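Contents: one structure, followed by commentary.
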Amino acid sequence: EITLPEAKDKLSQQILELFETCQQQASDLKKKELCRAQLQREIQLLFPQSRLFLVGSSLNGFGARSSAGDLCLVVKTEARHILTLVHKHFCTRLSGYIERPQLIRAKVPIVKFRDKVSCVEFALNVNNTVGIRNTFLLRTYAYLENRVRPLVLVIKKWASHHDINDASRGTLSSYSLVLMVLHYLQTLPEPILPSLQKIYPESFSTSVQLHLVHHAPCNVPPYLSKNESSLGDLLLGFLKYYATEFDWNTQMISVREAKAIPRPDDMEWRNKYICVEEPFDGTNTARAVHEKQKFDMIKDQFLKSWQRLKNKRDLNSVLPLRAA
């Protein structure tokens, strides 16, 4: 059902070329799913009722070929001990096909490992079920409009190049960037994206069971927007909007309501510079950005990239096309 929107300008043609040269291919997903099934079978030995779920770029439609696999383990402090036991089991019995399994401290503790057969790393979290939901909510947004997936990919590639795309380093997480892209598409004068949670609350409700969650996108009809902007024009609008137009200090990005919402007066949101509302739980996906240096770096980089793209309507100004 993939459809490529009409390209009038050179920048839009280049964005489509990047989308075609970096679009996650079916083979990559297959290697990831194969590993997920074997890992689930291996853990099921440790926890008979456990279920291993692939979440993130791999299944939300915004993946790239170099994109790593994200695993969510579901079981019927509990998460901490279970993750440590999984890491130990991974070292003791699975050393043959798992390379250098690594336990990394984070808000959501995960285990980083590499599949030797597929040459693909994996990040596994235990019981962070909200990720399963946002994966398929994001997947629905990804295929709702033809320009969503290419635009997300060029912005994701652009951010990673300028080293503003790492939550561990204090910059924007890929989830936050995606949400920032979706919000821009939602709040345009001609709306490109609606609010899936508002329009179809039944489909994305927290009550739906996890195994029933992945079914939300198939049952949702597509959206036709009146926007006539090209991919390059949309990229420039997004770069201009987050560089000069969006007020980080006074506003919070909410994809849940499909509109900018004033920051809550409570103490959790007050300190933070960048406010992005997770649709399922009321938390900040931009919580990693906590340093003024990192915050200033992101803002200056957004404006710099917007400037260079305006002067030269070429992707090379902000993103190098040397590798393709």
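Just so it is clear, chain A uses Swiss-Prot numbers, and the residues here are 146-221, 233-480, in order.
How was it done? The header gives X-ray crystallography, 2.7 Å.
The backbone N, Cα and C atoms fix where each Cβ goes, and this holds for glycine too.
As annotated by Swiss-Prot, domain 'PAP-associated' applies to 386-440. Here the residue is the original one, but Swiss-Prot notes a mutagenesis experiment at this spot, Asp215 to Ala: Loss of enzyme activity.
Long-range Cβ neighbours of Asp215 (mutagenesis position) (same chain, at least 6 residues apart, Cβ-Cβ under 8 Å): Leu199, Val200, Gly201, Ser202, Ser203, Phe278, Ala279, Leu280, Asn281, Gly287. Separation across the 11-residue hole in the deposited chain, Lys221 to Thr233, is 14 Å (Cα atoms). In this structure, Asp215 (mutagenesis position) is part of a beta strand by DSSP.
Residue counts for the domain 'PAP-associated' (386-440) under DSSP (helix as H, G, I; strand as E, B; rest coil) come to 19 helix, 11 strand, 25 coil.
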